[PDB]
Amino acid sequence: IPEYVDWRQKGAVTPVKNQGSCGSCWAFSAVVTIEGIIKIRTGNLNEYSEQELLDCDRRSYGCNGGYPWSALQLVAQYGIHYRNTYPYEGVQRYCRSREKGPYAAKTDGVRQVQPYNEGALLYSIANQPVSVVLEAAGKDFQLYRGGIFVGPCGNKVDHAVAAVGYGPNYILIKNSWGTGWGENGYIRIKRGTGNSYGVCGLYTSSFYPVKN
């Protein structure tokens, strides 16, 4: 795999979003990976609906938190609508998939990266954007403005985001806190520290969609 990957340069990443106060990060993370794999497989970059996953993933807890893997399982089992059809409201409401016409996109399954393995995560990122988790609670992450982030941070993961690239010393992360946070909404997190958790627990739990 190459020394640098940046899915933004391949036109496979949509603009940075702001989830607001709702604990919907798991839905935003999952959508980034759907947006990416559909561009990779079909050539078209579309925005898909975080709100649909928020409303309709019965295994998750709406704005109280959730699971990227169940959100991705939902998209493989049913499908997902365009963001424009099902825009983001920042609050969980009734599942309205059936009232909004046919699904826009569908995937075929979900896979997990082997946890606590930096190389396995980089291998998956070279193939597509990947949903990852990290510890965001610390003020250093909250206040991050730029540069390759080394912490301080623990490994008590609490926030789902998407890995969309990497380089020799970092993994490139698309956050869902708007374009005013970090590097126009992105963070570069240090890699290669030899800690199997990853910096801020980045290697704990990573999933990606499968599309034939």
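All residue numbers given for chain A refer to Swiss-Prot; the residues shown span 134-345 in order.
Structure determined by X-ray crystallography, 1.6 Å.
For all residues, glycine too, the Cβ spot is worked out from N, Cα and C.
Here's what Swiss-Prot has on this protein:
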- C158: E64 binding site (BINDING)
- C158: leupeptin binding site (BINDING)
- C158: active site (ACT_SITE)
- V165 to S: Slightly enhanced thermostability and higher optimum temperature; when associated with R-307. Enhanced thermostability and higher optimum temperature; when associated with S-169 and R-307 (MUTAGEN)
- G169 to S: Enhanced thermostability and higher optimum temperature; when associated with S-165 and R-307 (MUTAGEN)
- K307 to R: Unstable. Slightly enhanced thermostability and higher optimum temperature; when associated with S-165. Enhanced thermostability and higher optimum temperature; when associated with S-165 and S-169 (MUTAGEN)
- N308: active site (ACT_SITE)
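Structural mapping of features recorded in Swiss-Prot.
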residue : record               : Cβ within 10 Å
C158    : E64 binding site     : 24
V165    : mutagenesis position : 29
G169    : mutagenesis position : 25
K307    : mutagenesis position : 26
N308    : active site          : 26
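Cα of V165 (mutagenesis position) to Cα of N308 (active site): a distance of 10 Å.
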